[PDB]
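Chemist: Would you mind keeping the following structure in view while I ask a few things?
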Amino acid sequence: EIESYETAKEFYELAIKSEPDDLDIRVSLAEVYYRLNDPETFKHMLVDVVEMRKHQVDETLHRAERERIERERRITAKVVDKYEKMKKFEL
């Protein structure tokens, strides 16, 4: 979230080194590799994520407004922020 993508990669890899079982961690390194512009390791991670996701789906088959408003409000703040960034990018 801070865009300190090197430090993001460092702790996501430490998370895999400690618990390699969660695909949200795997997907997160894939997104960080995409942001770091590393398409070869990104493609390998995507293939592993997709095959293990197929395995999770197969295994699982064989085996609020008060909060929602703040999600929406955050999105509206992000829209306004990026629109004023666009107003600067136009110049």
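Note that chain A carries Swiss-Prot numbering, so the residues on display, from first to last, are 514-576, 613-640.
The backbone N, Cα and C atoms fix where each Cβ goes, and this holds for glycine too.
Pulled these features from Swiss-Prot for this protein:
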- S541 to I: RNA polymerase III defective (MUTAGEN)
- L542 to G: RNA polymerase III defective (MUTAGEN)
- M635 to V: In strain: SK1 (VARIANT)
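Could you tell me the structural context for the features on the list?
Modeler: A sphere of 10 angstroms centred on the C-beta of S541 (mutagenesis position) encloses 18 other C-beta atoms.
Neighbour density for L542 (mutagenesis position): within 10 A of its CB lie 21 other CB atoms from the protein chains shown.
Within 10 Å of the Cβ of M635 (variant position) there are 9 other Cβ atoms, across all protein chains.
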